[PDB]
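Asks: Structure incoming, see below.
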Amino acid sequence: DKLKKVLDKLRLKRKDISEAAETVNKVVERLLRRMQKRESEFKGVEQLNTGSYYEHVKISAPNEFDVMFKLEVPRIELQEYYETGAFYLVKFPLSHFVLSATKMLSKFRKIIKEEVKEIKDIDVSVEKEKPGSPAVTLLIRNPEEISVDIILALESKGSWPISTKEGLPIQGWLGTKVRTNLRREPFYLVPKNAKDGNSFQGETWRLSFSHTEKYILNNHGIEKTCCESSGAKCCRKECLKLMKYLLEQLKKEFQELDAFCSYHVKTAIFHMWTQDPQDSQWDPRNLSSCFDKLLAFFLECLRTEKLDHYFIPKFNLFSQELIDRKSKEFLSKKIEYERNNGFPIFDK
Amino acid sequence: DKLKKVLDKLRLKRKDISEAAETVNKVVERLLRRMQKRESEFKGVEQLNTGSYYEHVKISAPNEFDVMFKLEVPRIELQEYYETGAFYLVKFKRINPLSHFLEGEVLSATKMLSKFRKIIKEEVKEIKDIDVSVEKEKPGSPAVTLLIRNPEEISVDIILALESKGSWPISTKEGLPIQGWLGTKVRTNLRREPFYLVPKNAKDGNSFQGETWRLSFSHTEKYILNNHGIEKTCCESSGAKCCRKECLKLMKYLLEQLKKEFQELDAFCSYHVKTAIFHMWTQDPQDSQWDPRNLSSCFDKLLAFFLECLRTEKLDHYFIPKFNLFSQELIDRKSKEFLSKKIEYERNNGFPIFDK
DNA sequence: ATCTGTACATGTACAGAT
DNA sequence: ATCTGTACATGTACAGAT
DNA sequence: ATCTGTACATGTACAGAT
DNA sequence: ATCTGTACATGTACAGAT
Ligand SMILES: Nc1nc2c(ncn2[C@@H]2O[C@H](COP(=O)(O)OP(=O)(O)OP(=O)(O)O)[C@@H](O)[C@H]2OP(=O)(O)OC[C@H]2O[C@@H](n3cnc4c(=O)[nH]cnc43)[C@H](O)[C@@H]2O)c(=O)[nH]1
Ligand SMILES: Nc1nc2c(ncn2[C@@H]2O[C@H](COP(=O)(O)OP(=O)(O)OP(=O)(O)O)[C@@H](O)[C@H]2OP(=O)(O)OC[C@H]2O[C@@H](n3cnc4c(=O)[nH]cnc43)[C@H](O)[C@@H]2O)c(=O)[nH]1
Ligand SMILES: [Mg+2]
Ligand SMILES: [Mg+2]
Ligand SMILES: [Zn+2]
Ligand SMILES: [Zn+2]
């Protein structure tokens, strides 16, 4: 009952959705049209909306939108960057960019900045570049603050890279036919490299499966009718929302949690959903115990320093090399505390 | 256990499948290549394998194959033939290969089928690899049927079809009631696929006879057979096996056996049982209602359903609800009562006809 | 040279054979 | 419980056409 | 190669019935 | 409270026209 009323607080308003979307769509459509003109290197780039808003798991307000501008590329040969699983060099129009991620992103970013400078009807600027990040982030004032991440992506139609062979373990949940069809879709590379100061970073791209993650969110049941008008509602997305909120709230309060992000929770729950495939293990009447079992799972991930990327099994998002034990133990104690005192942090 | 051993008898052999398929594919590929040549009116025609063999419900032997040669026909206007739901006249916006088959604005099914049949007969005459002839035309059929002797007798039905990409005709709006079984997303996607029209080609002697076409949903029926569970993993390597297809096979066999022996059953076909079981699968959507351990009771409940359909003279086409396949006007009561008694008899005496 | 319709290459589910 | 033939969807190479 | 129109899924909102 | 039915809103795939 507490959790139901938290979800009520978290629920977006139809009026807010409508206002935010109309502005975001104006800006996005204009940026997309600009990419098609002239001898733009990105002519042919196509739109693909990703992330929480388009998966219907956005919480609190419609203030963060993620959009991929994907470009199909001819005869690309990938080379995995030192057995990381997720990172690659790309070799073989785009001639004036080994295809450099940073050079390509810089040009993309330059174009966007120009078009935004010409927008006179919307209060919209381009956020200062964050090193390593693949995104060009727009800040809109509607007058409410809305952030739009525009992610350049390469689209490849070939077989998925071998690092993913054993990934997407949906065979007992969504099934072999679903999995085979999903893997016949393209895969994407995004200009996230790392700003480590460590490796050949400026030329590195990262695999993206946002298209696949979107499909799963919207086709998330073992029964074909899960959450449809002639099926039974489950509480899978509601558990995701609650876990997203716990992390958001904790991150606002504690700088110690800077290394943690929403993708950690998304990844964790994909694993939970695989482990508990039955729709009846996610009955709405069991929201508390479902949300609880998710926390326990997340805690086991933290304690064993083990959270494998859902698509790239060898890539541990909770490896020592990415997040120190100190930070995992800190988050562990905080989650345990909220869990054992009726989630005080939910109370605003 | 009895039924398991019947299904063992019914199961196709890999050796038989391999030999039959090699020959069927040769012939079909050659016929298809001939359609692409010259100023063939059927240039652009594409293949689509349909029916029991490609749905994995063919029984006893791999001796009957059904293949659709579909031709995309843009900017087509349909007119429903006397509120039948299934039958249509096909006209064109524009007044073009098909010009040769027009009658004013109206695309003649029989003229188009005749030409299709003429071409096929020629190509078959040129085949010296295998013993293959073209079966005498059956009135009331859209098919050109090949008889192959590979030594064994194999039949191939080649069905001419128009493909239309528009929304499905309104007679189907309330059809395909899969919302509680396969769901709304599946249903919406299925109805975005094309629909097909095949020649009626009856010699009934009613008006517009030779120009009449019938809707086909074999593509949709194939998808359903191979994606037949409420659970995505039904019958998959990481799921639970069901007995849905096994029930279909048993029902198919009962009708086949009865049809061999009794001429009274000439009006009945396998599509009647397919239709009946689509309704049963909708009525009992849960995979657990089709547990393998319950094969007998599952097969029994299907017979009861089929019997109710016969006795009340009511079996609605699954895609076109207003079209009753068991109407008086299609099959007389005499025939329905005959089949009724025969099914009841087998049901109540341990299926003697399975032992033949 | 560049483009393209056709044929082949690759991968896997399904179900039969072991 | 594993192995294997067919069907089928999608990607890619290429002789012939431009 | 681009744009619009259509259909319907995924949502929110809320009244009346349970 | 919860469920059902209707209204109102957006997102998304794809056919047909340009
Ligand atoms: N998507 C994604 N994020 C990852 C990955 N590895 C680490 N991250 C970090 O997790 C956060 C996810 O933010 P969002 O993608 O906006 O999340 P949702 O929309 O699902 O949900 P909300 O939390 O409600 O918004 C980020 O902090 C991200 O950090 P980062 O440095 O990797 O990227 C920064 C932003 O870049 C965009 N982005 C990055 N990768 C992708 C991608 O593959 N597709 C689309 N956008 C991407 C994104 O907008 C980030 O905010 C990881 O593998 N995937
Ligand atoms: N498919 C189909 N058949 C129908 C329809 N209305 C009546 N029928 C009659 O049912 C029989 C079906 O035989 P098959 O199509 O081979 O069945 P399966 O493959 O599912 O199963 P098996 O029994 O194991 O082979 C026929 O007797 C048919 O009679 P008909 O005179 O109308 O047609 C004879 C053949 O024509 C082909 N055909 C007819 N309609 C279609 C269609 O819509 N699509 C594809 N082929 C079709 C078929 O090869 C027949 O044997 C009805 O609506 N559909
Ligand atoms: Mg986001
Ligand atoms: Mg057949
Ligand atoms: Zn659900
Ligand atoms: Zn099944």
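All chain A residue numbers match Swiss-Prot; in order, they span 148-239, 247-251, 256-506.
According to its header, the structure was obtained by X-ray crystallography, 2.6 Å.
Any Cβ shown, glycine's included, is placed from N, Cα and C.
So Swiss-Prot lists these for the protein:
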- A:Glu176 to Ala: Abolished poly-ADP-ribosylation by PARP1, stimulating interferon production in knockin mice (MUTAGEN)
- A:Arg180 to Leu: Induces alteration of the DNA-binding surface and leads to decreased synthesis of cyclic GMP-AMP (cGAMP); when associated with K-182 (MUTAGEN)
- A:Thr197, A:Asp307, A:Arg364, A:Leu365, A:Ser366, A:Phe367, A:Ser368, A:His369, A:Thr370, A:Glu371: GTP binding site (BINDING)
- A:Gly198 to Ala: Abolishes stimulation of interferon production; when associated with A-199 (MUTAGEN)
- A:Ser199, A:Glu371, A:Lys402, A:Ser420, A:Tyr421, A:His422, A:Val423, A:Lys424: ATP binding site (BINDING)
- A:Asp213, A:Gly290, A:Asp307, A:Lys350, A:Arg364, A:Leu365, A:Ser366: 2',3'-cGAMP binding site (BINDING)
- A:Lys278 to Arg: Does not affect ubiquitination by TRIM56 (MUTAGEN)
- A:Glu302 to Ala: Increased nucleotidyltransferase activity (MUTAGEN)
- A:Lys323 to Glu: Slightly decreased interaction with nucleosomes (MUTAGEN)
- A:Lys372 to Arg: Strongly reduced sumoylation; when associated with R-335 and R-382 (MUTAGEN)
- A:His378, A:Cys384, A:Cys385, A:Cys392: Zn(2+) binding site (BINDING)
Asks: If you count other Cβ atoms within 10 Å of each one's Cβ, which of the binding-site residues A:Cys385, A:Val423 has the most?
Replies: A:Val423
Asks: List, in sequence order, those binding-site residues among A:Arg364, A:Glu371, A:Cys384, A:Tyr421 whose Cα sits within 10 Å of the Cα of A:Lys350 (2',3'-cGAMP binding site).
Replies: A:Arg364
Asks: Taking 10 A as the limit, how many CB atoms besides its own sit near the CB of A:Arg364 (GTP binding site)?
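Replies: For A:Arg364 (GTP binding site), the 10 Å Cβ neighbour count is 23.
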Asks: Could you tell me how far apart, in whole Å, the Cα atoms of A:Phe251 and A:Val256 are, given that 4 residues between them are missing from the model?
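Replies: Those two Cα atoms are 8 Å from each other.
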Asks: If you measure from the Cα of A:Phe239 to the Cα of A:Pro247, with 7 residues left unbuilt in between, what do you get in Å?
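Replies: Between the Cα atoms flanking the 7-residue gap there are 12 Å.
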Asks: I need the neighbours of the Zn(2+) site defined by A:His378, A:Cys384, A:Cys385, A:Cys392. Which other residues of that chain put their C-beta within 8 angstroms of the C-beta centroid, in sequence order?
Replies: A:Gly379, A:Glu381, A:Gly389, A:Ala390, A:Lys391, A:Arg394, A:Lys395, A:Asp437, A:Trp440
Asks: Can you check which residues sit near A:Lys424 (ATP binding site), meaning Cβ under 8 Å from its Cβ, same chain, 6 or more apart in sequence, and list them in order?
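Replies: Non-local contacts for A:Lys424 (ATP binding site): A:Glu371, A:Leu398.
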Asks: Sort out the sequence-distant neighbours of A:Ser420 (ATP binding site) for me: same chain, 6+ apart, CB within less than 8 Å of its CB, listed by position.
Replies: A:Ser199, A:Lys402, A:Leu405, A:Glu406
Asks: With respect to ligand 3, which members of the recorded positions A:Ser199, A:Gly290, A:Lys350, A:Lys372, A:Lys402 satisfy a Cβ distance under 6 angstroms to one of its atoms?
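Replies: Correct list: A:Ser199.
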Asks: Long-range neighbours only, meaning 6 or more apart in sequence with Cβ under 8 Å: which ones does A:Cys392 (Zn(2+) binding site) have?
Replies: A:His378, A:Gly379, A:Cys384, A:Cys385, A:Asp437, A:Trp440, A:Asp441, A:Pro442
Asks: Just to verify a number: CA distance, A:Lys372 (mutagenesis position) to A:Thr197 (GTP binding site), in angstrom, no decimals.
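Replies: For A:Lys372 (mutagenesis position) versus A:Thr197 (GTP binding site), the Cα atoms are 7 Å apart.
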Asks: Where among the binding-site residues A:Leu365, A:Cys384 do you find the Cβ with the fewest other Cβ atoms within 10 Å?
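Replies: Looking at the binding-site residues A:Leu365, A:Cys384, the Cβ with the fewest others within 10 Å is that of A:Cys384.
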Asks: Compare the Cα of A:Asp307 (2',3'-cGAMP binding site) against each of the recorded positions A:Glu176, A:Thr197, A:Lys278, A:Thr370, A:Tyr421 and report the nearest.
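Replies: Among A:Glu176, A:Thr197, A:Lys278, A:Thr370, A:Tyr421, A:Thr197.
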Asks: If you count, for each of the binding-site residues A:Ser366, A:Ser368, the other Cβ atoms lying within 10 Å of its Cβ, which residue has the minimum?
Replies: A:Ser368
